[PDB]
2 protein chains.
Amino acid sequence: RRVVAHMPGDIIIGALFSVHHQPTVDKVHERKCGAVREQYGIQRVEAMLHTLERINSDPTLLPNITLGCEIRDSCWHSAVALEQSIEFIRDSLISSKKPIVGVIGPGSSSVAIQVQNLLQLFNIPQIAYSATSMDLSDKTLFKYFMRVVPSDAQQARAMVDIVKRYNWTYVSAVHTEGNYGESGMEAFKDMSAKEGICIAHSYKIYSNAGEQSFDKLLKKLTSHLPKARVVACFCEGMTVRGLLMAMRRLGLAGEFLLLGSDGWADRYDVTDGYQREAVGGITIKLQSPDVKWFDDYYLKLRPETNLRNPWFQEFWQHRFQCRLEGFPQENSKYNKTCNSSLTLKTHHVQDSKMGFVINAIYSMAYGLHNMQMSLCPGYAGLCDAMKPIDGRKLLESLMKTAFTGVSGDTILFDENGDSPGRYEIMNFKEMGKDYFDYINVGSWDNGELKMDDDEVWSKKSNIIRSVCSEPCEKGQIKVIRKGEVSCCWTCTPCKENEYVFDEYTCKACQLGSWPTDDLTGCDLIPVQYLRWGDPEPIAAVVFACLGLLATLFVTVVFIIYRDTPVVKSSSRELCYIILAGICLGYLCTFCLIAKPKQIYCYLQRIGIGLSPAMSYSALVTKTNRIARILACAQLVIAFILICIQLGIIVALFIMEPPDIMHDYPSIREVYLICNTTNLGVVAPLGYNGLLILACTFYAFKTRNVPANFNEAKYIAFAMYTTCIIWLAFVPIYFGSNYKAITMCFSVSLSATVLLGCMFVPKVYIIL
Amino acid sequence: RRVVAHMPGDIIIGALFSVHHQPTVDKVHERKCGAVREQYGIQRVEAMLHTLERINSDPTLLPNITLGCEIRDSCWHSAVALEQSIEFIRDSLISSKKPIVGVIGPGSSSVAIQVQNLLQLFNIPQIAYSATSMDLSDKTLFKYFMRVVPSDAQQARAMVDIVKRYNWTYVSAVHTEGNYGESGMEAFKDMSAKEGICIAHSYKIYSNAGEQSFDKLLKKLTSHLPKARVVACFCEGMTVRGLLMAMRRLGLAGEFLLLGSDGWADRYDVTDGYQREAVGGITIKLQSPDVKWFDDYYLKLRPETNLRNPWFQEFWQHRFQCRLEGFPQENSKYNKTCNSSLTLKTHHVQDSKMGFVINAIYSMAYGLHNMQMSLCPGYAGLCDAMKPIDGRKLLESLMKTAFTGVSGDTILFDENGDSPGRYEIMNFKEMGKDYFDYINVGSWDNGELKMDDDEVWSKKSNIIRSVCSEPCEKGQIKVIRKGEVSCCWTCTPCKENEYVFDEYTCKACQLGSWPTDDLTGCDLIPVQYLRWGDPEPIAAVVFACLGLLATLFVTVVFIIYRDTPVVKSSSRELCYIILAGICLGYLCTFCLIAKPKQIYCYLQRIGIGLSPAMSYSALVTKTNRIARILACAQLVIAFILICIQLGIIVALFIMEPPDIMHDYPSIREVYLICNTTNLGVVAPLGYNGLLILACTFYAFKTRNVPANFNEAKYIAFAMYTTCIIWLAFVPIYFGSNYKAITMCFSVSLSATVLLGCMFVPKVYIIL
Ligand SMILES: N[C@](CC1c2ccccc2Oc2ccccc21)(C(=O)O)[C@H]1C[C@@H]1C(=O)O
Ligand SMILES: N[C@](CC1c2ccccc2Oc2ccccc21)(C(=O)O)[C@H]1C[C@@H]1C(=O)O
Ligand SMILES: *[C@@H]1O[C@H](CO)[C@@H](O)[C@H](O)[C@H]1NC(C)=O
Ligand SMILES: *[C@@H]1O[C@H](CO)[C@@H](O)[C@H](O)[C@H]1NC(C)=O
């Protein structure tokens, strides 16, 4: 029964426009709707009527095709829209009074969803101009749905893009609870993980929550205020006003950067009285090019002339509160009559989604045109393959369609039947006096963000990067995981020996290698040289040189005077073995102090093994001779004893072959030593000790022999001193790391005491 | 325009019955349906007409309420059903010619789903009588849906229940591919995991697959034929025929137990010609009580009398291929006329879902009655709160409704708007000759399965339990995981020392504990006793006794004759120390061989430490005396030497305090020994060795002293033998576990050789 605005045509596009207000709870079953909507309603019906006239008058597309329409009141309520959609469907069915080819979707998403659920069963393509819910992106559930508006998912995309632009990490996130805000925050946090942006706490409040509730929410948000300053509300306007109430009450303004979605977009009524409260906030609007087409088509519309629109007349009486008695719709509500002088241009503000409506209409027109060109390239009108027009092929054409819209830019439909995003970023800035207002600060389009950074803050004193992680020191400071968020670093330095393995992971490289200046990596420290002017090495060298000079002098003296009683007092043949042993022992000091080559690794051990063994073998033979007392015999004994230690050295070579060892006293210290282990040093020392104990046993028996001018007494004393020195320096050797120096001093002083205690009396006597 | 069977009433229940056949592809847009369905169609319209008359005539419920109906052709096709549903909805809307309160759902599930998608938007409760798809169980998607039939999920439940009853694990599973079979197999495998039933391989074929494809499927199934014998097909009849073609071709019958869902339920046409092919198969049907109500209401229906049903007349001409020229529906298709004598009782077979239709009708009637009683307990007719009847409250009543159905049992609606399952299990058994047919073998109801096991196989020679895991041996056989399925055990035995920790997991308990007979657990083996009649212990005891007798005799003899030259030859005072040492050493043997008590742990070590040390201390003093040669002095030396070893024992007690050790030579052997470690045995042995070496050194000097009638020579020889024995038995001690026995023999023989070599000559001389 309800009146339908019917424009005649050949291919007939239906539409649902929210002409009347939502009926209250009392008339949900009767379904008597409220007052006529001005901005959302009749503007749109006039829009499509004029648009269809223009398309009818445009030879550019659909040449011999006339497009009619039916406008049915949608009342912004699901029930009424469903009634009207039923009327559409039955008309189309009984047609098979004319079949509806497609339909322009209702405003609200919560209504468009149900209308889609109904239309999906009859292959009726629907195009929406206001449905922005992202649950309509599915094609499993809503196959026949087309949007010239981007979903709220793309609002979330724009917000995350601008946050990325301003380089923030630890931002707070609140959202209105319901269909809108909840899903919006889900999308936002979905697209946050792809950017590494952290979220403080996904707070969730109503628009009807108490002032106390709002204050509690503000306190909860401010709990992390020092760290988190940018609060993204996927918020309704009333939520914004609630938060502003809370901010004025708590007085915690300034740090709270209110980044809002399409809530307080341009709606200053949201923030009237609270201009100072939320200055510097960032919001988003849909791009709405003011279309002059409708301005010209609409401002010249008088009630009498505009006969085609049925309720328009009625609208007049409500628009101006005047009762046009002359007009058939002589409503008794208004007292005064309507003056002919009263025009419509006054207070004329067109809807904020006018571009979208026109875009949807052209979208369907171009869909039909594309399908016509695909299937009817013959007759300029309706071909054979179009007479039973089917929704499947029309939707197929509509998926793969594009054109320049009335707005100015192109309209593309992706896989999910969504137009690309087209947003304007705006800031609630303050003027000179208390006249704060909204100003455009750039645009967001299809992914590319063109913001005007210089416009906001007017300087480089913006809100600090809300982050839980200050940039770590490039030296050794490594990130940690506090377990709270994914961007809360405690830049604790790595170990002195560690390097920067990763940004979040630290490691220390292999032994010997030490990190660089900035711990970029690590490098191997040079090995020790062991030929130095160090006091201890030079002291050893001086001692060895003095010993060599003394040995050479005494050797020469004893070789020349080989018949004197003083020389005859001792073995005039076996002393050469002593001299050779002593000289080799002295040269051992020089052997150790050099570059520790493989050949040197051989020679050093060879010398330090042979020379002491040889010397003490001669000593033990001499002591045995003395014991016999109180010479082609003892030579063989001495040779065998020397060969014993030579065999020991050979066996040690066989067991553990020498190689140039990179000795590591620490990990930050690298020295170069041969592979002489504990066994490799003890074994020669063991044999030397055995010979020394033998000498001690065979000489202690003759501790008090003053023969040859007090010879044996001083020899015994010196040997006791030598034994004491050996037993004292063995632990000093093992309890230190200056191994080469210790061996040098030990052998040098051993030979020195021996030579200086057995030969100095002899030299003094002879000269 | 399409003719609607309209029964007048006050509360009007619509219905959709598949009156005509599905229109072919050529007339999907024209929507001209095919021939009139007999079994599925007009039976049901007559059913509901008579049922509504009866409910109208029953004062038991809805006293002053008359129920009308509209029957609209459903044509088994989605498009026609949607057209008719649109008509219903528009009638109901314009009513607000009379409002439809509810609707009886279309037959097919693929049609009921779409009709539900349409009706959900208008609060129109729908009850289905044939929709068995389990995607309709959801209430998120299909809120206003009621089923008097159970879903296919419950067919899967029944199959899994019977498999559980017959106790099978490793069963093959095949399913028709599509809406039916795929979802059915999903449900079956869902409910299999709750029972631990394994699946061979979820094979998936069409009903249109080639004979080659069917043969390939049969080969794939038979690939596991020895292990898996029961093949559950959630199968269409054509799939069954395909599998039977394959079975006849391959000739792999017998082992293949065809457990089928509602495919070849009673449809012998599926298995005609293949009676021998799939004997012994198990199938399921919906319980269909043959309702005599409809039999009486329907058999007395003549075309002329039955004016209320519009197409019934037409049905007549198609039912009998006679053209009733007299009747207004004088179809020209049939040549012959209709004889008045021609009745309808011939070949009368009612539909297999008659009970379900009547149950649905009564279900809606009882829903209305319950809601009436809930809201209108006043006027016997329509109260105030019912005039604008709403679907929400009607569905609320329908959810919480129950009654005794026409079938005989109750109808309950759970949370998901589903009636409980009611199935009859049937077997394709063989008669005497080649006359194999279906026979009922029990029922399944709401969860309780009442099968007739004795009916099937007629003996205990059923199909073997198709399992991958034979029952493991109760001893130590543990299950494994081959990685193929969750019930493929290889009953490998556990370790000899292991126990049955779990059915699938094995473990071995703590040390010492050994498993029981059946490895139920483990128990601690008793410790060693070490007081035995074993040959070696008894030999030690005999030796010790002989030694004690000899020692006592010689002690007495030497005490009496304490002045003889033979006795005077040795120390006539120090020999008492020797005798006491020897006797204590002998008693050590008895000390070791007993229960190893804590006090015994003390005493044994004390003795074995003191006695040898004391004896050898006296020996070393004697040897020192001899060395002085070649007495209140040596007594103190001996006492000090004894106290040395006593202090050694005390220090060993301090370091490692004795405790009763459960010694474990192996894990299956438990002995009881003190905590005498290597150190605790070597230290006394070390001291003993030191004294022995001292004795050797001091006696080897006097190896050839024939004084006192060849005394020292034999003593030296015996001491050499003793040293050899010690050096030989130390490794024998360390290279064995008979520690107590070894110590006993060592000490006993040491004392024996000592006594028998130092004293036997003396005794022989004196007597
Ligand atoms: N964009 C709207 C608005 C929208 C929204 C989207 C989804 C769910 C709820 C919901 O309600 C709110 C609340 C606050 C801000 C914007 C929205 C749409 O419905 O698509 C737009 C037609 C609606 C209009 O202009 O009134
Ligand atoms: N039980 C049915 C039957 C059914 C089924 C269920 C779901 C999807 C497909 C489908 O097709 C098959 C194929 C073989 C066996 C049974 C089914 C139902 O549609 O509910 C029953 C009304 C259908 C009838 O009697 O024809
Ligand atoms: C982070 O943002 C700042 C401006 O706030 C700017 O330096 C740049 O966009 C980002 N930083 C770097 C190092 O690129
Ligand atoms: C497994 O099934 C068999 C009959 O096939 C029967 O023993 C019983 O139901 C099950 N087994 C046991 C041990 O209960």
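Residue numbering for chain A follows Swiss-Prot, covering 25-120, 140-673, 690-826 in order.
Determination method: electron microscopy, 4.0 Å.
Each residue, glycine too, has its Cβ placed from N, Cα and C.
What Swiss-Prot records for this protein:
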BINDING   A:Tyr64, A:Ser152, A:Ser173, A:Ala174, A:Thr175, A:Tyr223, A:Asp305, A:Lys396  L-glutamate binding site
MUTAGEN   A:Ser613 to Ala or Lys  Increased constitutive signaling activity
MUTAGEN   A:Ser614 to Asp  Decreased constitutive signaling activity
MUTAGEN   A:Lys665 to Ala  Increased constitutive signaling activity
MUTAGEN   A:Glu770 to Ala  Increased constitutive signaling activity
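Features per Swiss-Prot, on structure.
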residue  : record                   : Cβ contacts under 8 Å, 6 or more apart
A:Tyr64  : L-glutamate binding site : A:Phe41, A:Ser42, A:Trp100, A:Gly150, A:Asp394
A:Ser152 : L-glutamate binding site : A:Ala171, A:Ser173, A:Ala174, A:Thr175, A:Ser176, A:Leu179, A:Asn222
A:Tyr223 : L-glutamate binding site : A:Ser176, A:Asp195, A:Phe277, A:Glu279
A:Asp305 : L-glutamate binding site : A:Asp195, A:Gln198, A:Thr326, A:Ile327, A:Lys328, A:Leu329
A:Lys396 : L-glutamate binding site : A:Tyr172, A:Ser173, A:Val192, A:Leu329, A:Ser331
A:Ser614 : mutagenesis position     : A:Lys665, A:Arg668, A:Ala690
A:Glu770 : mutagenesis position     : A:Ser612, A:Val764, A:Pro820
Among A:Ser152, A:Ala174, A:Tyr223, A:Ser613, the recorded positions whose C-beta sits under 6 Å from ligand 1: A:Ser152, A:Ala174, A:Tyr223
Reduced DSSP assignment, A:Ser152 (L-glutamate binding site): helix
Neighbourhood of A:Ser613 (mutagenesis position) by C-beta distance under 8 A, where only residues 6 or more apart in the same chain count: A:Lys665, A:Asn767, A:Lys821
Gap-flanking C-alpha distance, A:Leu673-A:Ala690 [16 residues absent from model], angstrom: 18
Distance between A:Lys140 and A:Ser120, Cα atoms (Å), gap of 19 unmodelled residues: 10
Cβ neighbours of A:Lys665 (mutagenesis position) where a neighbour is any other Cβ within 10 Å: 23
Greatest C-beta neighbour count within 10 angstroms, which of the binding-site residues A:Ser173, A:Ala174: A:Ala174
Maximal Cα-Cα distance (Å) across residues annotated as binding L-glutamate, namely A:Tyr64, A:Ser152, A:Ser173, A:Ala174, A:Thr175, A:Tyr223, A:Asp305, A:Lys396: 20
